[PDB]
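Just dropping this structure here.
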Amino acid sequence: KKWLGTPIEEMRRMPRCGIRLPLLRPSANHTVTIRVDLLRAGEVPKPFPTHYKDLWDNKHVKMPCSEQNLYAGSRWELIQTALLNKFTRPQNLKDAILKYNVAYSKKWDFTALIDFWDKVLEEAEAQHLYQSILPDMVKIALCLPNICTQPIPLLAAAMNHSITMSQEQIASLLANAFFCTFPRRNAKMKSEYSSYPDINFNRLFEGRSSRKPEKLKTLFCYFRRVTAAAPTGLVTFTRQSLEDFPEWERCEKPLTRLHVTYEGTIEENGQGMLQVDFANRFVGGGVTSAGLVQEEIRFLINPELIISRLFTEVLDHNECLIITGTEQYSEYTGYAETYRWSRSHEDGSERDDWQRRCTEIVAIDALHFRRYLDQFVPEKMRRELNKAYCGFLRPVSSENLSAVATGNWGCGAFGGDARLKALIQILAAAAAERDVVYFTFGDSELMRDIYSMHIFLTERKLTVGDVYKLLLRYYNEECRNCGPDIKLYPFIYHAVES
Ligand SMILES: Cn1c(=O)c2[nH]c(SCCN3CCC(C(=O)O)CC3)nc2n(C)c1=O
């Protein structure tokens, strides 16, 4: 069988399962950068306010077009002069970017940008790039003060706050990131913003990996689309930080339903579900540098995700980032060394009443384990449970919650055990009262094992706490004084049947 458990057709999805959205309005915990009274399907949203307002401080994005962005001369004037030149060769673009980044002219390498333009693209593609795409990217970047007129607060640690902005505003900001115009975001030894991810794209231009051309094709697909015809929708970015976490050993909740399959993907087969991003604590991971695994791929085919890096501080253990409304612009094949851009993608997702695509993605960062046994330590298991729980919980009735679409979170490079991490997500979803749709990405044996454990536990009516106590026993009996002699799932079967 290609899938096991509850049919996926019986799982809840957006928009059909959602509650009527309240009226979109700014508030103390919701920044809204567009005119809600003029928001209409198929119309480009109007920025609010009408005239640029600047905030240059430690609570807001430092905009490149700020009159306080100085070097004293105006850095924004310098950016304008540098970018409003014909490009005909990749060195022209390098030289332009470095005119307002002089301190980094010896530090930033542009080999991948030069190789892409000169050595990957055929002549006609290169010509289209410098005659049409790059000039159009410059124009939308330089339009920033007319597009992003409202200060953008930082989603800082411990903040429970949301930003809703237009896809068009995101395009202007991402064009600026491409041209590396965001100030104070560059120095390796920075104090300010040291707890924020990279946003400027300079590391996309360095080195000779065969990955970078594929990353650039994926991003230029997006840039070509959104400069040719402005997207009309909205995107919400919500930082969520919980303080009340379950007493896992005493939770009497039953497990919820499971669909597990070794075929399909989160982004295609989990349409309308809560889609997990296997994130780095710096959201987006290496998307703007060398990474090209699950999180980076998603940030490339849905580039509006990338802008979360402009304003999202590194996630603490009790926090996540929820992004609603990003659009898929590319299709791809493979991953890492085999990742390839395939073609442009026309997103068919419905939009909700806030004109957001009905696509909800949650970034939750797993721990990186130096030693395999480290992850069975109770404090580490509880950490992962609470992280997933924070990502899944919507402080909303269970009937209005979509299923969670996820997979082997934190496995591969971070050393997580897929069978443990699957069980941890199942418990967290149960506590948040959501069903689970689990993609094993080609591993048929894992699919069978997860299904078998799930139905074993549910048929015996074990609670979340019952299972968590079994994890603690496994640690104590097979890990603390110990790889272990007995694997986790066999241990559980034996303990319960005994
Ligand atoms: C359910 N699910 C996935 O699990 C998934 N994984 C990926 S790429 C992950 C390749 N990465 C390479 C380096 C390795 C190391 O360095 O250890 C580890 C693994 N795309 C995915 N999608 C779309 C999906 O739906």
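Heads up, chain A uses Swiss-Prot numbers, so what you see runs 451-521, 532-855, 857-943, 947-962.
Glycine is no exception: its Cβ is also placed from the backbone N, Cα and C atoms.
Below are the features listed in Swiss-Prot for this protein:
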BINDING   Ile726, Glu727, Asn740, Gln754, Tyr795, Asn869, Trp870, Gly871, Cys872, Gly873, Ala874  substrate binding site
ACT_SITE  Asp737  active site
MUTAGEN   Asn740 to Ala  Reduced poly(ADP-ribose) glycohydrolase activity
MUTAGEN   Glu755 to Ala  Abolished poly(ADP-ribose) glycohydrolase activity
ACT_SITE  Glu755  active site
MUTAGEN   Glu756 to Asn  Reduces hydrolase activity
MUTAGEN   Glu756 to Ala  Abolished poly(ADP-ribose) glycohydrolase activity
ACT_SITE  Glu756  active site
MUTAGEN   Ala874 to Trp  Reduced poly(ADP-ribose) glycohydrolase activity
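Describe the structural context of these features.
A coil conformation is recorded for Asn740 (mutagenesis position) in the three-state DSSP classification, outside any helix or strand.
Long-range Cβ contacts of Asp737 (active site) within its own chain (separation 6+, distance under 8 Å): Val743, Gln754, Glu755, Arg758, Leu765, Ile821, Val822, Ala823, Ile824.
Over all protein chains present, the Cβ of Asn740 (mutagenesis position) has 22 other Cβ atoms lying within 10 Å.
Within 10 Å of the C-beta of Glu755 (mutagenesis position) we count 23 further C-beta atoms, all protein chains included.
Under the three-state DSSP scheme, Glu755 (mutagenesis position) falls in the helix class.
The local packing around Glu756 (mutagenesis position), expressed as other Cβ atoms within 10 Å of its Cβ over all shown chains, amounts to 26.
Other Cβ atoms within 10 Å of the Cβ of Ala874 (mutagenesis position) number 11 in total over all chains.
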10 Å Cβ neighbour count around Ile726 (substrate binding site)?
24
For ligand 1, list the recorded positions among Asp737, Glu755, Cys872 whose CB atom is within a distance below 6 Å of it, in sequence order.
none
Should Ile726 (substrate binding site) be counted as helix, strand, or coil on the basis of DSSP?
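Note: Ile726 (substrate binding site) is helical by DSSP.
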On a simple 10 Å Cβ count over all chains shown, which one of the binding-site residues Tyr795, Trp870 is most densely packed?
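It comes out as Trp870.
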Which of the binding-site residues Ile726, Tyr795, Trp870, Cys872 has its Cα closest in space to the Cα of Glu756 (mutagenesis position)?
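Ranked by Cα distance from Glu756 (mutagenesis position), first place goes to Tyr795.
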Using the alpha carbons only, what distance in Å do you get between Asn740 (mutagenesis position) and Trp870 (substrate binding site) once rounded?
11
